[PDB]
Every structure is written in C-alpha cells, then in structure tokens.
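A.B. asks: Below you will find the structure I want to go over with you.
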Amino acid sequence: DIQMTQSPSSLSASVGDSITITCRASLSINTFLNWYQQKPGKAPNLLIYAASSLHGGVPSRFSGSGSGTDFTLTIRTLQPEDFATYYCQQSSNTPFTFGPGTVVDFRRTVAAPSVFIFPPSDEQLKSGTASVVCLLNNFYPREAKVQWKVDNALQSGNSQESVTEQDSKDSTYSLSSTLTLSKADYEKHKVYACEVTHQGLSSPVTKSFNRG
Amino acid sequence: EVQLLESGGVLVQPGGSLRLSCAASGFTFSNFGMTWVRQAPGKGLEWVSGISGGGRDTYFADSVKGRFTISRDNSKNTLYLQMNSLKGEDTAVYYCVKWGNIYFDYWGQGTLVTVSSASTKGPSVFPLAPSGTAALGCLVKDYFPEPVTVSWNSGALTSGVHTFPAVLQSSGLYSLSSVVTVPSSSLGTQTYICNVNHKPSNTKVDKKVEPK
Amino acid sequence: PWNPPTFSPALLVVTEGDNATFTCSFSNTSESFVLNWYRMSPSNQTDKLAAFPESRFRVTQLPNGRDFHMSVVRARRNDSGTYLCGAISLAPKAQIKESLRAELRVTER
C-alpha cells in the first residue's frame, strides 16, 4: 500500500496569512493526488484534484502543487472558515489511501488554564466506584500535560483525557482528565492531586484536595 | 443537486452481519462509480470498497476483504455495503461517496456503526459540585452506545459550557463530562440543572447540581 | 497492459452548420474508466469538451464498448482546430493515455 504522510500535523495561523501543508507519497503517484477539508461533525469535501485542479465552488485562495512524491496545499489570505483539518489522498493505486491529516487552528494569544479539581460525589461512591475530575478551562495553545498523584504516588494507566474543539468566541480549548478508582481504593488514600503543565504557566500548577 | 443519504448504522455484536444503504439523487446514478469510506471516532479516513458504474468491478481494502461485499441497484439509485463477520475495529462512521473519476467529489454525512458486545444502557449522571468564578458540571458515566446530548437549564445556560467528547472506558462503556463556569455570587440563588438524553436506551435525566 | 486510444479520422472536413463526428476507440479491460474529449489550442493549451460517462459536444458509446462517437453539433468555423481523446483508468491502477491528435476543418457554406 502507498503510505501518505503529511507535514506539519498541526499548525496555528492568523486570518489573512498564507500557509502551506505538505503531503508525501511513499511511491511516485504522478499527479493522482487529491486534497480534502473536514470540519468537526461533518463529512469531508473535495478541494483539489489531479494535484493542482480546483474543484468547482472552492474559493480560489486554495491551490495545490507537485508531482511524483511531494505535494503542497497552499491557502492564501486564510479566512475564518478555513480553520479545519486537511487530508491528502492518492488516487493512483487501490487501496486508495489518505494522509493522517493536518489541523489548522486559529492563533490567539497564549492563555493559561484555569484549573479545577472535583472529588467524587457521595452519590457515585454509593455505587462502588470513584471518579476524580481535573478540568483545564479556556487555554491556548492546545498542548498541555496532566499528571495525577495520590498520596504522592504517580498515577498511570487509570486516567483518561478529553479535549474540546477550539471555541468559536474566544478561540480557546478546554480539557478534562478523569481518574477512575474503586471505592475501596479511593477510601484508602488521603491527598488527591493533579499537576498541570502548559506554556501559559511559568511553572507546573498542582491542585489537590483531602478526602474528608 | 447531489444528495447521498446513508442509513443503517446500529449497534451490532462482533461476528454479526449488517447492511448499510445509501440513496443517491441529483446525478445519473448508473453513470458513476461509487465508493464507501469510513472514519473511526477521533481517527482519520480509511477507504473501504468501491464499485464501477455497471456493477461488474469491485475493490476492497485488505482489512475488509473476505468480509465486506459492495453492491448496487440502479433501478432504485441505491448503493449497499454488506458487512459480514464484524470486528470491533469496524466501529466507524461510514460515508457514501460518488466515484466517477480520479477524485471523490461528493460525500454523504455518514452513518455510525457500533460493533461491541456491551449491552445498551442509559447513563449514570453524577454531580460535579462547586466547592469570583466557580466551576460545576455533570459526570455522564457508563452509557452505551453513542450518542448523548447535554444541555444546562434546558438551554438557558450556554456561556462557558464545555461538553466534552465521550471517551470509551476500559469497561467498553462511554463516559463524558459537561462543565460550566458561573459567578460564585449566584450559587445560593440560581439553580443549575444538566439535561441528559440518551435515545438508544430511551433515557432522560434532569440532574440538579448543588454546592456541597 | 493496454495501448493508447486511437482518434479517427486524422483529418475530418465538414461544412459550417453540419455535424462533425470523430471516433475514439479504446480497448476496455473493465468499466472503471473515464474517457475525455480534448481540444488543443494553437498555444498548446488543452480544454476538456466532454467526458464519457457524461451542450454542443457529445460522446456516445457504440455497442462494442470499444468505439466512441465524439460529435460537434452545428459545427462553427472557429471549431476548426486540433482534437484528441484521452482514456483514464481509475482502478486498480490509475493511468491516462492520450490518442494521437486529429484535425477538424470546418469550411464556409
């Protein structure tokens, strides 16, 4: 199978910028190369075909170039509706294959997360499980790291994270980290802490509580 | 003019069988090759199968060969995907896409197929109590399959609401949080209710969230 | 394995207002293909007039599935020029092969 790669995997840009995304095929595919856009919650749509031909109805600020193995999608005078994920796709040989995608988000100013920690409710403890929730609210850029410590012990394997799409109004992200424990394990320990690292913070921040 | 409408996505047990359909309009159906493309939640695009305009040629990805069968009925402008001996990693949105050329120019909005042995179940909704700005929320835990909708105060609270994408828990059940930031001044007079709907189990919950 | 399509006749002469018909012939290994009809400008730019499967430029498949009529209906004098066809297979391997070019001469009534 022909492997499609894309560079960079994500990038931040301002309205009015000209950006370029790069696509590489592991074998020569001449100009049998398409570019698609996808926004969250909807189906992709065709932008460029035959590596440089503009699909009817697509704004003319989109263009593509290349042949062989290396291809480029350029968006000039980037517009607010262009913040999306972009995929390349070779049409040269079955199985047709898509690149992993490149996310373009809107570059606003750095904003540190407001960090909250929620103990398990007493209602949930009744059922025999305990979820601890750490919330990182309204931060930019998207990269962040959350680490859990229970009575100083570094927690691994037992938490899951989820991230919102970039906000339409303030262009920020929010993230939750949920730590799951049995009721019995939860009641054996005392200090529950999540440590958050983000480029908006001059140091890691640790929020914690004492069970009881 | 072009419309592609997929139908048939449901919860199915591993090893079982399922047929998707797609109804096409706005173009001469029989003049065009057709294709299926799928997207697992949070992942990229994967080409599944394609069929020629007359139906005599078919093509499959290696991951579905010997298991999936593609067909069409030009008399009713309908495309089919017969999915046999299903596996959990077949869980995805399945898109119907027009394929008359070296590109995919039109895509339907997709239908969600869920392959899992977990049983349909409505969520448990636990409070994330607030403890200038206060954060509060609802933990919507252990439901199956997707999707769930969440609102606050039947839609009267939208500013600062973040409803996170669901995570698939190690148990095989989904869970998500919805959180919102409100002024602390308001906590003793304002009532905050999260409204959760899970159509697959006919479940509706209105959970009121209080200072603890 | 397949050789490029032929586009016949090499010179077609019709008079203004009549129909002009080329035949593009193409040996089909399957039905996963598109066939395009192109006109070449003197500046060596190419424009797609029509495609099979699908105005004044028509493409019809003949019953042997190999021969295609490519017709200019009510040919005008400024339709005189250079034409060709190109066949693109779509799967399992995409490739485009162009025919040799032919000339349309559209004469004054």
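In chain C, numbers come from Swiss-Prot; the residues present are 31-84, 93-147, in order.
Recorded method for this deposit: X-ray crystallography, 2.0 Å.
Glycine is no exception: its Cβ is also placed from the backbone N, Cα and C atoms.
Dumping what Swiss-Prot says about this protein:
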type	residues	note
MUTAGEN	C:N49 to A	Decreased N-glycosylation without affecting binding to binding to nivolumab drug
MUTAGEN	C:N58 to A	Decreased N-glycosylation without affecting binding to binding to nivolumab drug
MUTAGEN	C:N74 to A	Decreased N-glycosylation without affecting binding to binding to nivolumab drug
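Burial and contacts for the listed features, if you can.
C.D. replies: Other Cβ atoms within 10 Å of the Cβ of C:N49 (mutagenesis position) number 12 in total over all chains.
Around C:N58 (mutagenesis position), taking its Cβ as the centre, 15 other Cβ atoms fall within 10 Å, counting all chains.
Take the CB of C:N74 (mutagenesis position) and look out to 10 A: across all protein chains shown you find 7 other CB atoms. C:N74 (mutagenesis position) falls outside any helix or strand according to DSSP and counts as coil.
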A.B. asks: Across the 8-residue break in this deposited model, measure the distance from C:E84 to C:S93 using their CA atoms, rounded to a whole number of Å.
C.D. replies: 11
A.B. asks: For C:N49 (mutagenesis position) and C:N74 (mutagenesis position), determine the Cα separation and express it in whole Å.
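C.D. replies: Here the two Cα atoms lie 25 Å apart.
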A.B. asks: Which whole-number value in Å describes the distance between the Cα atoms of C:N74 (mutagenesis position) and C:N58 (mutagenesis position)?
C.D. replies: 28
